[PDB]
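Beneath this line is the structure, given in C-alpha cells, with notes to follow.
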Amino acid sequence: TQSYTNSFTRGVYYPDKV
Amino acid sequence: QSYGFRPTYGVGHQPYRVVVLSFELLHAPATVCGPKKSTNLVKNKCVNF
C-alpha cells in the first residue's frame, strides 16, 4: 500500500517571475 | 459580540467604514494600471520608456 522512495534531483520550481 | 452603533454617541463609538487596499508592486503582468494614454512604439533610438 505504502512505499518509500527518494527524489534525486526533482522538486524545484520557479520562485519569482523574473 | 454585537456593536451598539447609535447616532447619539459622539466621537469614539460611531461606525466608521474602513477600506484596506492591498497592492502588489513586484514585477509581474499587471492589468490594473492607471488610465493614462498609449503612445507610439519607436525603436533604435535613445528615448524614455
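Shown for chain B, in order and in Swiss-Prot numbering: 493-541.
So how was this one determined? The header says electron microscopy, 3.8 Å.
Yeah, the Cβs are placed from backbone N, Cα and C, and that goes for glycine too.
Listed in Swiss-Prot is the mutagenesis experiment B:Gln493 to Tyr, annotated as follows: Reduced host ACE2-binding affinity in vitro. Swiss-Prot lists B:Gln493 to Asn among its mutagenesis entries, and the accompanying note reads: Reduced host ACE2-binding affinity in vitro. While the structure shown retains the original residue, Swiss-Prot records the natural variant B:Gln493 to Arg with this note: In strain: Omicron/BA.1, Omicron/BA.2, Omicron/BA.2.12.1. For B:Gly496 to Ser, Swiss-Prot lists a natural variant annotated as follows: In strain: Omicron/BA.1. Here the residue is the original one, but Swiss-Prot notes a mutagenesis experiment at this spot, B:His519 to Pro: Increased resistance to human covalescent sera neutralization.
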If you measure B:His519 (mutagenesis position) to B:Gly496 (variant position) at Cα, how many Å is it? 45
Which of these recorded positions, B:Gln493, B:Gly496, B:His519, are close to chain A by Cβ (under 8 Å)? B:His519
If you skip the near sequence neighbours and keep only those at least six away, which residues in the chain come within under 8 angstroms of B:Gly496 (variant position), Cβ to Cβ? B:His505
Among the mutagenesis positions B:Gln493, B:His519, point out the residue whose Cβ has the most other Cβ atoms within 10 Å, with all shown protein chains included in the count. B:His519
